[PDB]
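Participant: Got a structure for you, questions after.
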Amino acid sequence: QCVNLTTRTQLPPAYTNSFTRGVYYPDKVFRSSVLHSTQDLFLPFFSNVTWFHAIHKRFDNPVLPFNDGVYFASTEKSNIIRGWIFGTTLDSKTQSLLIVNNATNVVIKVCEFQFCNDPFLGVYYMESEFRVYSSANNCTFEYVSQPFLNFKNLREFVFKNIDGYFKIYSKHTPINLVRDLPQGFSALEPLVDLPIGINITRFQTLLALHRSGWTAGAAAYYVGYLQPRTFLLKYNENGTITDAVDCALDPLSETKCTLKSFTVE
Amino acid sequence: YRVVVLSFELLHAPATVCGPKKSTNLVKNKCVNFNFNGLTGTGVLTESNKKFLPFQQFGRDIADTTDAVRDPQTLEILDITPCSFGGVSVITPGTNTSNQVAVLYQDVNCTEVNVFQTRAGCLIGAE
Amino acid sequence: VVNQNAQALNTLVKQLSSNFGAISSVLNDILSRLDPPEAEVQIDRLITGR
Amino acid sequence: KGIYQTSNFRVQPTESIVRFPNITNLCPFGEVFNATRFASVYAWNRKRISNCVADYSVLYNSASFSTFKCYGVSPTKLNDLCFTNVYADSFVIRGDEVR
Ligand SMILES: *[C@@H]1O[C@H](CO)[C@@H](O[C@@H]2O[C@H](CO)[C@@H](O)[C@H](O)[C@H]2NC(C)=O)[C@H](O)[C@H]1NC(C)=O
């Protein structure tokens, strides 16, 4: 079942500032009271992240590139965001990954789905509408897991795909800010690793409609891209990352990165 | 006759299905060889006070040498200490005077070798 | 004086995890994964670097 | 008269230790070998095995199997070689045609 929605109000997407968001633990090594230097795929400081809305009428669900990895943030209340679609052609020709969070459980499936042009779900005022795929023939991987999940919640995710391993890092934050991303520091702990071994170059997000035509709940999300660079991370005595320095932002940061210190004489 | 044939495909995808892993018993306070999930070494394993985060497995020091580990069977933290080593020196007067000697084991406790415990090591053969 | 001595000693300890053009910087891994005829060449590279 | 450094003292390891996580989610071989019914020769049944750990020692040591044969791998070395996936094709034939 595929349903095309034609009540959208045309408007370009917004842009906003990253601040110092998108830092994750690069490995599983405990370190205490250390300044460590790591080179990896990170979100550069003060970068321009794309802002997509869902307000009423706005219903933003376009096909986006994946590049070398994706930072996904969602400022959320009342649980509109649900999951993601990953793959290269997003049809039955090749193998695609589907991560869904319905009202009960989190379902990860690697199959050859036939995806509709506008996949979505529906909430009745209870969930009784699920129009994402029409068929799914060859399933190589299945995984049922625990649920991951003014705006009140901030959900941050990092998705990577290296040597056939899909890595997902996640973090949840209680905020009280309305429109833009809050400014601060938080490290993203590893959430899951899947040995799917498939190519990914495009991805979709999944939203839930509100029927009482149709209405989209007030939601907003931001997308940023990862690039290879060197960071200087600060591990405190309990082994938590509490600060970072981007060694390519400006000359003072490069001085700090060469001196391996957060203070310079 | 009932016949079942098993075929194994090994492709560029990550390995997924294969045999179990046989674990031994865990012994502490002794110089042993050890293997923890493929991390191999030699040393003495003792009880620790460090508290890892639930996703962490290893522990490194400033010079990037492993010094703590988590037991995969029971999620407990163990410290790793190198096995004792040192120099052995002979204290003698001249052979023109006597043939008596004393021996110094450097940086070694006296219980692991007229036994006198100095800060320089363990001295045997001297009063 | 203290800082220079500590820094030199740290550099010496850190140089021990470089492979110097071999396959690995761990002697045990090379010994357990390759045979003596070629582990000999790899080990010789490690020895000259160290 | 003096003190001379003559030797080096080194303590030697006593035992050897190997530790690994608990064995869980074993591959369901009993779903194939102990099936209530089987398939014909021309329409043999295929099953995929992945995302589990498989123990062939219990399968090998059973005395209920008349023929257990293969050439490219020695059966005692099947507990460590680690593969992408396993295919199981089952059927029923004549006793003479097993060869
Ligand atoms: C198929 O079923 C039989 C019978 O249930 C299994 O044989 C038993 O295996 C257990 C192992 O714990 C032994 O204690 C019993 O003595 C066995 N009984 C008989 C009659 O053989 C057999 O292992 C099963 N095969 C598979 C592949 O699951």
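All chain C residue numbers match Swiss-Prot; in order, they span 951-1000.
Placed from the backbone N, Cα and C atoms, the Cβ positions cover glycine too.
Copied straight from Swiss-Prot:
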- C:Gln954 to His: In strain: Omicron/BA.1, Omicron/BA.2, Omicron/BA.2.12.1, Omicron/BA.2.75, Omicron/BA.4, Omicron/BA.5, Omicron/BQ.1.1, Omicron/XBB.1.5, Omicron/EG.5.1 (VARIANT)
- C:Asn969 to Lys: In strain: Omicron/BA.1, Omicron/BA.2, Omicron/BA.2.12.1, Omicron/BA.2.75, Omicron/BA.4, Omicron/BA.5, Omicron/BQ.1.1, Omicron/XBB.1.5, Omicron/EG.5.1 (VARIANT)
- C:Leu981 to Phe: In strain: Omicron/BA.1 (VARIANT)
- C:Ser982 to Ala: In strain: Alpha/B.1.1.7 (VARIANT)
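Help me understand the surroundings of these features in the structure.
Facilitator: C:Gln954 (variant position) falls within a helix when secondary structure is assigned with DSSP.
Other Cβ atoms within 10 Å of the Cβ of C:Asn969 (variant position) number 14 in total over all chains.
Annotation note: C:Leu981 (variant position) sits in a helical segment as assigned by DSSP. Under 8 Å, Cβ to Cβ, and six or more positions away along its own chain, C:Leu981 (variant position) finds C:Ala989.
Around the Cβ of C:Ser982 (variant position), the number of neighbouring Cβ atoms within 10 Å comes to 10.
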Participant: Just to verify a number: CA distance, C:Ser982 (variant position) to C:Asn969 (variant position), in angstrom, no decimals.
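Facilitator: Counting only the Cα atoms, the answer is 16 Å.
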Participant: Enumerate same-chain residues with a sequence separation of six or more from C:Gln954 (variant position) and a Cβ-Cβ distance below 8 A; give 'none' if the list is empty.
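Facilitator: Counting only residues 6 or more apart in sequence, C:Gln954 (variant position) has no Cβ neighbour under 8 Å.
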